[PDB]
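Asks: One structure, pasted below without further comment.
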Amino acid sequence: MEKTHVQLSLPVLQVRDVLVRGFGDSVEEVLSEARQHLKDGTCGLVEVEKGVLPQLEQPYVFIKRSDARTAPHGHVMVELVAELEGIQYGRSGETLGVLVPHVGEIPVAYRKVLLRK
Ligand SMILES: OCCNCc1ccccc1
């Protein structure tokens with residue numbers, strides 16, 4: 001029943017509000033946990049600016065733009081890419097943000113994406 005892509009609206013969190021600053025301790029774990037939280041509706045997004053990544057925990061999970069032509073509704077097509085110690089696991093387009101668990105923080109916006117699953 002699982003489609004290749006799912007439309008999600010992700011809460012955009014300010015980095016200083018985030019209570020759980022990463023998904024886990026290895027590349028494989030963070031990707032796994034990020035995908036589960038995305039399915040459960042408990043994933044937030046932090047937009048990357050100077051100073052943001054040092055305030056979060058590695059490995060990082062990024063959502064990156066996967067294509068240039070399809071934004072049905074306002075949902076940019078994205079895929080997950082993890083980073084640890086300067087090495088990325090996946091190759092994709094431009095970063096839309098870094099994913100983190102969402103545990104009830106108040107967002108500043110919602111970001112519509114079409115997530116490749
Ligand atoms: O083992 C999967 C259970 N999820 C634990 C968790 C992680 C981050 C925020 C809230 C809860």
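Count begins at 1; order follows the chain as displayed.
So how was this one determined? The header says X-ray crystallography, 1.2 Å.
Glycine is no exception: its Cβ is also placed from the backbone N, Cα and C atoms.
From Swiss-Prot, here are the annotated features:
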VARIANT   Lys39 to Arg (Swiss-Prot position 47)  In strain: Omicron/XBB.1.5, Omicron/EG.5.1
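Explain the structural surroundings of these features, please.
Replies: Within its own chain, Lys39 (variant position) has no residue 6 or more apart in sequence whose C-beta sits under 8 angstroms from its own.
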Asks: Please report the three-state DSSP label of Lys39 (variant position).
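Replies: The three-state answer is helix.
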